[PDB]
Amino acid sequence: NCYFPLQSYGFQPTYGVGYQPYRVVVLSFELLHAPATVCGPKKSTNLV
Amino acid sequence: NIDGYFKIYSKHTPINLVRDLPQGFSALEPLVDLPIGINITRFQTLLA
Ligand SMILES: *[C@@H]1O[C@H](CO)[C@@H](O)[C@H](O)[C@H]1NC(C)=O
């Protein structure tokens, strides 16, 4: 009942669509306690 | 430092004087502004 805590995944291009590997990005952000130092892009239109 | 925006205004101007801070008039243009957010209470320079 002593166990090493980690269990490395096994990857084979043969595996089921689920046991196959899947990359993740979590776009986390922590919000609204300081000056903003990011924005989304601000559009522009040609000048008349 | 203004609400976590840290601002610099500055000048280089030529002179010819022996002793004291020259009497006269010139203004400082804004140079840069950085949203550093922190609480500066004190500061030091850097000689070489
Ligand atoms: C800056 O200082 C004020 C007063 O101590 C405090 O309310 C604020 O939470 C501080 N902010 C940071 C980023 O430490």
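Using the numbering of Swiss-Prot, the residues shown for chain A are 487-534, in order.
The way this entry was determined, per its header, is electron microscopy, 4.4 Å.
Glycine is treated like the rest: Cβ placed from N, Cα and C.
Within 10 Å of the C-beta of A:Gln493 (mutagenesis position) there are 7 other C-beta atoms, taking all protein chains into account. Listed in Swiss-Prot as a mutagenesis experiment, A:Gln493 to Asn is described as follows: Reduced host ACE2-binding affinity in vitro.
In the three-state DSSP scheme, A:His519 (mutagenesis position) falls into the coil class. For A:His519 (mutagenesis position), no same-chain residue 6+ apart in sequence has a C-beta under 8 angstroms from its C-beta. Under its mutagenesis annotations, Swiss-Prot gives A:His519 to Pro the following note: Increased resistance to human covalescent sera neutralization.
Among the sequence features in Swiss-Prot, the natural variant A:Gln493 to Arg is noted as follows: In strain: Omicron/BA.1, Omicron/BA.2, Omicron/BA.2.12.1.
Swiss-Prot gives this note for the natural variant A:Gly496 to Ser: In strain: Omicron/BA.1. Its Cβ placed at the centre, A:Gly496 (variant position) has 8 other Cβ atoms within 10 Å.
Counted within 10 Å of its Cβ, the other Cβ atoms near A:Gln498 (variant position) come to 9, all protein chains included. According to Swiss-Prot, the natural variant A:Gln498 to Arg carries the following note: In strain: Omicron/BA.1, Omicron/BA.2, Omicron/BA.2.12.1, Omicron/BA.2.75, Omicron/BA.4, Omicron/BA.5, Omicron/BQ.1.1, Omicron/XBB.1.5, Omicron/EG.5.1.
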